[PDB]
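Worksheet for the structure shown next.
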Amino acid sequence: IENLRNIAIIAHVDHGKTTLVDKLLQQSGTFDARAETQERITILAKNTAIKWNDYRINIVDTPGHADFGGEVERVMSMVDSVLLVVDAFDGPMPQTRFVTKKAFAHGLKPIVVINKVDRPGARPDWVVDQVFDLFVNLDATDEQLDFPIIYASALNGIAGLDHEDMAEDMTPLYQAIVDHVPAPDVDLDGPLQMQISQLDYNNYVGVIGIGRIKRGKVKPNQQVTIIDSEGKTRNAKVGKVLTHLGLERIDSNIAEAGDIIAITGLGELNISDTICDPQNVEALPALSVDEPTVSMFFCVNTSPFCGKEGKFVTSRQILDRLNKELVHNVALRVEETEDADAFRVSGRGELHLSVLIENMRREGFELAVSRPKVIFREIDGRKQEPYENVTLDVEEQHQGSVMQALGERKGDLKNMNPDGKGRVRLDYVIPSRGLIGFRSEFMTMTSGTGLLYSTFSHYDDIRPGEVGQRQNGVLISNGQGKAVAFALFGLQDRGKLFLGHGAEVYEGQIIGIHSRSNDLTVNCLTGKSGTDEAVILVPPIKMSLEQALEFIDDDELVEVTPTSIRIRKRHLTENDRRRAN
Ligand code: NA
Ligand code: NA
């Protein structure tokens, strides 16, 4: 127990945290199940367990996805310190600030590694000053400002407290971890209490629960009572108890409090479930969950062009592909609707849904999707919507316009923190519904220089007024067939077009953006003293999947194939659109 060290690791993508975890594992003589010697997946295991002398160090990877601040909090709630790894030349970079801020907010003391100290142009002393300023900028406590520094060269396999007189090996980094990281604070003799912090899956056993055992012990085939954060309970039987050794999970006959473990055979475990000894059912506090706040309908493509471009089109081919994603994509949610050729798919931001669709197009799928929107849930008698905690890290020159746009998106400002080094951090509380479409506008407005983070917060009363109302109406084909130059030449005078001469269109397909706010049903199949000389079309607007989804309204769909992106009305005929209004 007193010999366990549970630490999380933080590093910019190119600052060699994988290289460092590898050197620490090799020099510790921990049995290595893989087969790499010296290089010259390059990402970490979610947990790496190092055996050094009579000490066990669990290194938990810090999630790098910007919309999963929930998961970052769960990592910090499970560990007792953080290892911040920083390059000897770049110094700390703004990409790791969000996760560093979470570590300090959960009251963790940091251990700083300045690695690549022998690379050309290294300036470790300057990196120390940069790290000190960051922590002060993060409102560090006096205990958080009193932190060890270990200089390191994974290349030469050496570490030290002093970069000018480095030791023969990595001994100093290990010693810094056991000296300054407290052992887990846990009750070994009380009844089993273990919270699910992370979920994983493999075809050999199914759902895998990952967590730090808060109290007691757990064995294979043990009878447990699982309790969720809604207080509902269910009895179950532990299948396998898996301990961590290097990059691998080990079938173990027991596991004790303080230890970070994988558990199986407990069916559909959810984040924050507490596995309990059946006599003493005690739920631990609810953990932040990465709630799927944006939803789209994934429908069978019913267009007159259906089946002509992709191999996979049926309702079961699509459902089979979705359930197949669901097991490997634990944040995602697939639901059946009253329509059997329509499936409500929910995920962490529209990007999560758009990536899935792009995967299915490449595979040969064909489908229609509705716009990304939130699910309005009735809780405590009223209609509430999801709200998010949002962090924006921007160059100071972008502060003005970023704030105006977030205000317009119903964003409540909560904090402004400039670093005095050309960047500012803005914390907002905004309904998820006001965040849809923003990441794209945010990149354009900040010229790709900004960083945006998201952590699900809560449901609350609906904030009044619609967000991102499209101002322009659309041009809708009233026929099926080949679009012609002479007719497109006349319509491009009334709006911008999505296609040119020779495109096959169908009735209700959207073929352009109208200059005015109203929709027009137009003819693009036949052509209507002086005249207009030359029939030349301005190049069509060819939208990405992301643009089609941010373009479409509630009465429209994006028809998707492996080779094509089409926009369409739900009601393909003008008569049908009139009978809805
Ligand atoms: Na739960
Ligand atoms: Na969201």
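Following Swiss-Prot, chain A shows residues 2-41, 54-541, 549-601, kept in their order.
According to its header, this structure was worked out by X-ray crystallography, 2.3 Å.
Quick reminder: no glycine exception, Cβ is built from N, Cα and C everywhere.
Feature annotations, courtesy of Swiss-Prot:
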BINDING   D15, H16, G17, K18, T19, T20, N128, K129, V130, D131  GTP binding site
MUTAGEN   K18 to A  No longer binds to 70S ribosomes, has no GTPase activity
MUTAGEN   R375 to A  Still binds to 70S ribosomes in presence of GMPPNP
MUTAGEN   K427 to A  No longer binds to 70S ribosomes in presence of GMPPNP
MUTAGEN   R507 to A  Still binds to 70S ribosomes in presence of GMPPNP
MUTAGEN   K509 to A  Still binds to 70S ribosomes in presence of GMPPNP
MUTAGEN   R586 to A  No longer binds to 70S ribosomes in presence of GMPPNP, altered secondary structure
MUTAGEN   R588 to A  No longer binds to 70S ribosomes in presence of GMPPNP, altered secondary structure
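Where Swiss-Prot records a feature, it is marked here on the structure.
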residue : record               : Cβ contacts under 8 Å, 6 or more apart
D15     : GTP binding site     : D100, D103
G17     : GTP binding site     : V98, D100, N128, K129, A167
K18     : mutagenesis position : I10, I11, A12, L57, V98
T19     : GTP binding site     : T55, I56, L57
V130    : GTP binding site     : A101, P137, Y164, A165, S166, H176, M179
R375    : mutagenesis position : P582
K427    : mutagenesis position : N402, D440, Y441, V442
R586    : mutagenesis position : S316, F318, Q522, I523, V578, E579
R588    : mutagenesis position : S316, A381, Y519, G521, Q522, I523, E576, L577, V578, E579
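Flanking an unmodelled run of 7 residues are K541 and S549, whose Cα atoms lie 17 Å from one another. The full span of the recorded GTP binding residues, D15, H16, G17, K18, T19, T20, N128, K129, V130, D131, taken as their largest Cα to Cα distance, is 18 Å. A break of 12 residues separates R41 from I54 in the model, with a C-alpha distance of 14 angstrom spanning it.
Using a 10 Å radius centred on the Cβ of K509 (mutagenesis position) and all shown protein chains, the other Cβ atoms total 15. Cβ environment of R507 (mutagenesis position): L488, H527, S528, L533, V535 lie under 8 Å away, each six or more residues apart in the same chain. Counting every protein chain shown, the number of other Cβ atoms lying within 10 Å of the Cβ of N128 (GTP binding site) is 27. Mapped onto three states, the DSSP output places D15 (GTP binding site) in coil.
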